[PDB]
Each structure stands twice: as C-alpha cells, then as structure tokens.
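> Have a look at the structure that comes next, please.
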Amino acid sequence: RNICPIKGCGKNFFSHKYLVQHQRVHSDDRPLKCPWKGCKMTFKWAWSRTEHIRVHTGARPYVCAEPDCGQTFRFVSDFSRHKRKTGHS
DNA sequence: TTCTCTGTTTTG
DNA sequence: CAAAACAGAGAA
Ligand SMILES: [Zn+2]
Ligand SMILES: [Zn+2]
Ligand SMILES: [Zn+2]
C-alpha cells in the first residue's frame, strides 16, 4: 500500500498514483514558473504557485462568513487556522 | 507573522 | 478520473 522506496523517506500513501507524483519531492526540478513579470520563483506544486501569486496581487480571497467576524486571509492555511480556533464556518 | 509545502479531500 | 482546493505543518 504505496510505500516510497527512497532512502530516509519510506512514507506510505493513499494511492499509487500519488506515490508517483510524490517523487517530485525527491528531485530538484522546479517545473512551474511564477507568471509575474520579473519574479524568479519556481515551484513543484501547482497550489504553491497559486498561493504565491497572491503575494504579488495583494489579494485576500478567504473571507470568514461568520456573522460579524469580517476577517479576511491571503492564505488558505491561515483561514483554516482561524476556523479551527474560533469555530467559524 | 508571512508564506511555501504536501498528503489528502473536494470539485467538475 | 484529473485538477483544484483544503488543512495542517512548519521554515524563515
Ligand atoms: Zn518519498
Ligand atoms: Zn512571483
Ligand atoms: Zn471568523
């Protein structure tokens, strides 16, 4: 059940197909590029590029819906943290 | 505190 | 199913 053979990893995964995608963690290729002009950042994961672009645009797309909370967040993990701490949503 | 990562879940 | 997103971890 999908064990990574690489030395000092040995993680096990929910699926074989992820086990293969996971291998990009053990290579130094960074195939994704930031589209913002001049920025040299590169990525391995598409979500990482997505969140990163918000650093350029300044957006805060995560908007707490709890009545009268009004807080907003740039990064998904920070919105998750707020939910977990407050019980909002 | 801001932000990148990544294993898993959700969406289409 | 593949793509998009989430949730939590945690580097800096
Ligand atoms: Zn591995
Ligand atoms: Zn960039
Ligand atoms: Zn809230």
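To match Swiss-Prot, the residue numbers of chain A are left as they are there, and the shown ones run 1265-1353.
How was it done? The header gives X-ray crystallography, 2.0 Å.
Even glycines carry a Cβ here, placed using N, Cα and C.
Under the heading Zn(2+) 2 binding site, Swiss-Prot lists A:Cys1268, A:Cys1273, A:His1286, A:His1290, citing experimental evidence as support. Experimental mutagenesis at this site is recorded by Swiss-Prot as A:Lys1281 to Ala, annotated: Reduced binding affinity to DNA. According to Swiss-Prot, the mutagenesis experiment A:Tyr1282 to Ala carries the following note: Reduced binding affinity to DNA. The Zn(2+) 3 binding site feature in Swiss-Prot is assigned to A:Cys1298, A:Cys1303, A:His1316, A:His1320; the stated evidence is experimental evidence. Here the residue is the original one, but Swiss-Prot notes a mutagenesis experiment at this spot, A:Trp1309 to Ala: Impaired binding affinity to DNA. The mutagenesis experiment A:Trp1311 to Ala is recorded by Swiss-Prot, whose note states: Reduced binding affinity to DNA. The Zn(2+) 4 binding site annotation in Swiss-Prot covers A:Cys1328, A:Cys1333, A:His1346, A:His1352 and rests on experimental evidence.
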> For A:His1286 (Zn(2+) 2 binding site), which DSSP three-state class applies?
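Helix, per DSSP.
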> Whole-number Å only: compute the distance from the Cα of A:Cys1333 (Zn(2+) 4 binding site) to the Cα of A:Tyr1282 (mutagenesis position).
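If we compare the Cα positions of A:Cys1333 (Zn(2+) 4 binding site) and A:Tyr1282 (mutagenesis position), the gap is 37 Å.
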> Are any of A:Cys1298, A:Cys1303, A:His1316, A:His1346, A:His1352 (the binding-site residues) within 10 Å of A:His1286 (Zn(2+) 2 binding site) when you go C-alpha to C-alpha, and if so which?
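Of everything listed, nothing lies within 10 Å of A:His1286 (Zn(2+) 2 binding site) (Cα to Cα).
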> With H, G and I counted as helix, E and B as strand and the rest as coil, say where DSSP puts A:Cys1328 (Zn(2+) 4 binding site).
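Coil, per DSSP.
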> Return only the integer: C-alpha distance in Å from A:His1346 (Zn(2+) 4 binding site) to A:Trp1309 (mutagenesis position).
24
> Let me spell it out: for each of the binding-site residues (A:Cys1268, A:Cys1273, A:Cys1303), count the other Cβ atoms within 10 Å of that residue's Cβ, using every protein chain shown. Which one has the most?
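Answer returned by the neighbour count: A:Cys1268.
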> Those recorded positions, A:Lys1281, A:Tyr1282, A:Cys1298, A:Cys1333, A:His1352: which ones have a Cβ sitting under 6 Å from ligand 3?
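The qualifying recorded positions are A:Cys1333, A:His1352.
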> Fill in the CA-CA distance, A:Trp1309 (mutagenesis position) to A:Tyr1282 (mutagenesis position), as an integer in Å.
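The Cα atom of A:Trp1309 (mutagenesis position) is 13 Å away from the Cα atom of A:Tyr1282 (mutagenesis position).
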> Let me check the 10 A CB neighbour count of A:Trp1309 (mutagenesis position). How many other CB atoms are there?
13
> Cβ neighbours within 10 Å, counted over all protein chains: which one of the mutagenesis positions A:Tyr1282, A:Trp1311 has the most?
A:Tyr1282
> Taking 8 Å from the centroid of the Cβ atoms of A:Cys1268, A:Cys1273, A:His1286, A:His1290 as the cut-off, which other residues in that chain fall inside it around the Zn(2+) 2 site?
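Output for this site, in sequence order: A:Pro1269, A:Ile1270, A:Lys1275, A:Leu1283, A:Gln1287, A:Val1289.
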> Which recorded positions from the list A:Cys1268, A:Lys1281, A:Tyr1282, A:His1316 come close to ligand 1, meaning a Cβ under 6 Å from one of its atoms?
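Among A:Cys1268, A:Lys1281, A:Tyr1282, A:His1316, near ligand 1: A:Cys1268.
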